[PDB]
Each structure stands twice: as C-alpha cells, then as structure tokens.
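> Sending over a structure as structure tokens; questions will come in a sec.
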Amino acid sequence: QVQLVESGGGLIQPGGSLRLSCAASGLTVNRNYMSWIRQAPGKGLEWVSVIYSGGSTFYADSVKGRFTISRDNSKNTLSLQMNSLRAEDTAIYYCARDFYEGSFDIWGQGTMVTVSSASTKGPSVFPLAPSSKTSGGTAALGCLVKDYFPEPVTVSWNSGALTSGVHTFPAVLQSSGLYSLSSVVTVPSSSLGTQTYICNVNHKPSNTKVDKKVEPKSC
Amino acid sequence: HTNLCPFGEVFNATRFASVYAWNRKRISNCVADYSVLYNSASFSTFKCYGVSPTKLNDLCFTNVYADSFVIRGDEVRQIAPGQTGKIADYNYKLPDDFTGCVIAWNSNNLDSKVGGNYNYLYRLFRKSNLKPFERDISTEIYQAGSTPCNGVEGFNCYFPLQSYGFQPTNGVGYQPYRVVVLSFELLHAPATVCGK
Amino acid sequence: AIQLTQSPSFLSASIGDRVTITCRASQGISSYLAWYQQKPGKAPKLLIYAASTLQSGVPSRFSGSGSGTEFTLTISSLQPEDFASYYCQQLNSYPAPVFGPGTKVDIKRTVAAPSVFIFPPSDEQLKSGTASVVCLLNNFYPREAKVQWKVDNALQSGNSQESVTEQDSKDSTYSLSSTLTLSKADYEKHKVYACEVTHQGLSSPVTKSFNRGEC
Ligand SMILES: *[C@@H]1O[C@H](CO[C@@H]2O[C@@H](C)[C@@H](O)[C@@H](O)[C@@H]2O)[C@@H](O[C@@H]2O[C@H](CO)[C@@H](O)[C@H](O)[C@H]2NC(C)=O)[C@H](O)[C@H]1NC(C)=O
Ligand SMILES: [Cl-]
C-alpha cells in the first residue's frame, strides 16, 4: 500500500498563493529524500524542490525565494508553499521519493496548478461548414469552439448519435490567455442535403451549453 | 622545536580516505612552513577562514589538525563553513566558527581507473546531520520506512554508502578531488605548533 | 552543467520488435543515469537506474546499458502496453536534475496520406472582428507533417497554432488542425487563402484554398 497523494492544486491569479500537500503511506517522509517535480502542459519534467531527511532543503533556480518545501512528521506529509505565482508555474505537480541520487521510484498522481489572469468565459461556437466542392465521396465539417476559460470543454455530435469519424482536437492556449479547440467529422457528401449535423458543446465552469447546427453555406 | 611538521605525509600521501571515513592527522611539537603550501601553483582550492593565509607563518597554535579525503569536483564547495548538502550534512562537516584552511586539487590521474574506481565511497543516507568534525563509519542498513530491515537490502532498506565510481572520462564536476582541511586550535595550553 | 540529448525523438514500432533508445550526455557521467516511462495523463514510471539496474516490478524485457556519455534503453520484445514516451535522467547532478527531451514510441502502420480540408471563417465570427481560418489534415501516418499557410501567395508565419490528436485506437492514424487567426480588417485585405500540406504519403505538396467572398 505504498503511495503518495497530492492535493491543494487549483486555479489562481498571478501573484497569488497556493499550498500543496502530499500524504505518504508505506514510507516515512522525514527519513527520505522527498521532492516536488512539475510538468507544464505538453512539456517535460522539471524538478522543483527537495527536503533531506536531515532537514536541508534546495530549490530550482526558477522558484527560489517564492516556494518553500516543508514536512509534518506527525501526519507523515510533505508540503509546498507557493507564493508570487506566475503563469509559467502552471503545471501538474508531483511529489516523489528519491532513493538513489535522483531516482524517483514512488510518485503521486499529481495535482494541477493553473496560474492565469483570464476571466472565466464560455466559448463561442462557429460552424466549419462543409465545402461546396467530391461527388460520391467524403465531406468534412465541424465546429470551432473559440475563446473559453478555464479547461475543459466537451463536444458531442447529434447528441451522441454521431461518433464515427469524429476528431475533437486538444485545446490550444491563445496569446489572449483563452483556450480554443475545434471538433470535426467526416461524413458522406451525399448526406449533406438530408442529414442534420449539430455539435453539442459543454463548458461546465461557465454553465454554458451550446448546440450549433452546421450546414452547407449558401450564396 | 627544529623538526618540520610532517605535512608532506598528509598532502603527498599514497592513498586518501573515503570522505565518510575521513582521516585525521594530529600535528604537534614542530615548525611549519605554511608559505610553502600557499606558494604552490598545484592547488585548485585554497580558502582560509579566521586566518590570513600568508600572514600565517608567525602564529603559534596548540594543535593543528589535518583532515584528508576524496570527494567530487562539484562537492568541494560543501567543504566550507555554513554549507549544506550530501557531503556537508552526512559526511564531513565544518563548524560555523571554523578557523583554518581548506585545500583541494584535482586527482583524476591518480584516483580514477578505467571502468570505474569503486574504492572511494560517500554516505548517501543518514537520519540526521553530522555535528562539526563528526565521523560516522557505521554500515547499518538504512531504514526509510516503518518496517525494520535487519541487514537485507530491499524496499525502504538501503545500504548507507555508495561509490563515486570515478572514471577518467568523467566531466570535471564528477572527477575526484583530494582535500586537506587544516584546522588551528588555540587552547589555554602550551603552544606546540609554531611557524618560521 | 551537463546536457542530455535523446535519439530518436520519434520511433514507430510493432508488437514484438526490438527497440533501442539512446541518451547522450555532453560530458562523462559514469553510470549516473535513470530511465522512465510516461503515458498521457499519468505520472512517470521508473524503469532503470544506475544506467543498468532494472527497477523491481518492471518486466525483464527492459534493459539499460552504457557508461560515460552514451546510454541505451532496450525493449527486447515490444508489448502493447509499451507504447509510451521514454525519458532519461542525469543522476547525482549539480545543480539540479536534468531530463532528456524524450522518445515517443507509437504504433507502426502503412503510410497514409492526409485528406486535406480548408474552412473559411463564418460570417458570424467575422461580424465580431476576428477571422479564424482552419486547415484540417485527417487520418494520416506517420505523424510528421508540415502545414504552410499562404495569403495571396505570401507565406504566413507567427499567426497560426496547430493541434494534433493522439494516435487513433482503431486505425493508428493522426489528425491535425492548423488555425490561422487574422483581424477582420486584415482578412478583408486579401483574396486567396491556402494551406499547403507536405507529408510522406503525398508525392508532392497538396494545396487547398478558397477565395474570400466567393462561395
Ligand atoms: C609533496 O611533494 C612535492 C614533490 O615532491 C618531489 O617528488 C618527490 C618524489 C620527492 O622526491 C620530493 O622531495 C620532491 O621534491 C613537493 O614539492 C617539491 O618541492 C621541491 C623543493 O622543496 C621542488 O624541487 C619540486 O619541484 C616540488 N615538486 C613539485 C611537483 O612542484 C611538496 O613540497 C611536498 N608537499 C609537502 C607538503 O611537503
Ligand atoms: Cl536507519
């Protein structure tokens, strides 16, 4: 039953503070090299901080003076106090045990930290209309889900009755700080005049549900 | 006193200790020529605390201790007052009020061997930090969890020492460095170690 | 400080293949290396440490080797749960741990050229002051693909973002979107909007285009 469990992550504004905690069972925190490691979206691992059994602490240059690692012997927990947070601190934060010169054998599941000044906002949904130009072939159509915050949104088609050929892309973070994604589907060109296609968009943080009919555009 | 202090035996010693089992030479009743050490162009590190290195030949002390051992290049910075890290915390610790000198030089040509020199060891695991000038030579399996180990290396049960494994192709930070720590002790007793 | 490179960045393999991944250190680091596996949405999993010691509970098909500057991770017979990313780590490093940039091992299949589609911005979005132009690359393999936006034959850079799906569980293909963002005023200063796609499955680049205002 060896495990680490992180908690305390969430959404915060730049300059704000968060405190992460990590509950250990199957190992004693104050007898181990215990570290926090983080992973920004789409990026690789970055070690953040360590506390030695004897009490020494060390920090990555990018967090020095802002983060503080600590531990609670009575609760067998590890903590990370994060002050003066910045957008680039956005990452999944892992606690891990170092058993040989940085070899991390036990990892927690991670807790997500999102630092942003963006206002919560529901997406606009725009059609990606099927082109007017292959007879007897396949047509592509979709929905552009633009300018929302925070993650996530979900997309279905025809309230779940259309699943074959659907591709809902991972969101991208725009320079505005808002997310955007698209969902596409390929269908028979023959069906464009007769079968209705509706994308169902759900953004729970803003209580937004949008249905968008996607039709061939007319002149 | 006219006999020279046997500093040659320390600095020019055939073999050096592992840092966890650091050697101590107690030097007394002799004349020391410290300027010979500082005039040498063969030391990478020569840092003194509480004493000026040059104006050291006209001082008398009760006892001079010469501690010697091998560490990594990247770890020499830990042999200094007020430092923390694997070596300072668990292998060799200087006091905050240290009076003495720390001398180091690259020994890659002597202490690395092809395929790895596993003679030199350091302590990786220890519950608490060492006190200044404490030497821990124990080899008890280190207990990292709640269940006892009793001599077997397994989960949460680690042999406390690890090998540097110095290979001659190592980056400089991983290469071996010989270290000599001279500490100067002035007690209310006859001063046996003077310079000239 | 020491830097780690990894080779190759992407590798396609089939069930049962012998797979070897390489990690290079810019200076000699003896056997101070570890290997991890990571899958999307999951924490890393330690595979090898001290360059060659197999972590307990890891299948014996995993092995590591090398000393000094050149290190390899070998999977003797690739199993379905081994499709993942793999990272090396420099151990006992000063001042901080260093991780290699990774190798992603995906599922090999026959080459499949993408089907390419371009979508103009909707009239509804245009009335808001922004134009999103979308290029879709559907069901292609391998993953490597190039999208080049052209506006009145001027090659666009700096104003597009792309997104790619994970490898499809049924046909092992990828799909990709590229989105070009312009202000309405800029969009209305030009006529021909095109995305040119380069991919191994295409004998020469495929271009899809539309003229603004022409249905
Ligand atoms: C440690 O030894 C060096 C070098 O020793 C030389 O070689 C030995 C085998 C032995 O024969 C020594 O007597 C040799 O001198 C000492 O530095 C040397 O000093 C002499 C003059 O006293 C000089 O001629 C040499 O060139 C020096 N060697 C080098 C390499 O510069 C050094 O003094 C000894 N250390 C201590 C603390 O006494
Ligand atoms: Cl113990």
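Residue numbers in this text run from 1 along the chain shown.
We read in the header that X-ray crystallography, 1.8 Å was used to get this structure.
Note: Cβ is positioned from N, Cα and C throughout, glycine not excepted.
Below are the features listed in Swiss-Prot for this protein:
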MUTAGEN   B:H188 to P (Swiss-Prot position 519)  Increased resistance to human covalescent sera neutralization
VARIANT   B:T45 to A (Swiss-Prot position 376)  In strain: Omicron/BA.2, Omicron/BA.2.12.1, Omicron/BA.4, Omicron/BA.5, Omicron/BQ.1.1, Omicron/XBB.1.5, Omicron/EG.5.1
VARIANT   B:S146 to N (Swiss-Prot position 477)  In strain: 20A.EU2, Iota/B.1.526, Omicron/BA.1, Omicron/BA.2, Omicron/BA.2.12.1, Omicron/BA.2.75, Omicron/BA.4, Omicron/BA.5, Omicron/BQ.1.1, Omicron/XBB.1.5, Omicron/EG.5.1
VARIANT   B:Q162 to R (Swiss-Prot position 493)  In strain: Omicron/BA.1, Omicron/BA.2, Omicron/BA.2.12.1
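Each of the listed features needs to be described in terms of its position in the shown structure.
Long-range neighbours of B:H188 (mutagenesis position) (same chain, six or more residues apart, CB within less than 8 Å of its CB): none.
Around the Cβ of B:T45 (variant position), a 10 Å sphere holds 17 further Cβ atoms from the protein chains shown. Reduced to three states, the DSSP call for B:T45 (variant position) is strand.
Same-chain residues at least 6 positions away in sequence with a Cβ under 8 Å from that of B:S146 (variant position) are not found in this chain.
A 10 Å cutoff on Cβ-Cβ distances gives B:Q162 (variant position) a total of 19 other Cβ atoms nearby, all chains included.
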> Please report the Cα separation of B:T45 (variant position) and B:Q162 (variant position) in Å, rounded to an integer.
25
> Suppose we call a site close when its Cβ is under 8 Å from a Cβ of chain A; which of the recorded positions B:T45, B:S146, B:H188 are close?
B:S146
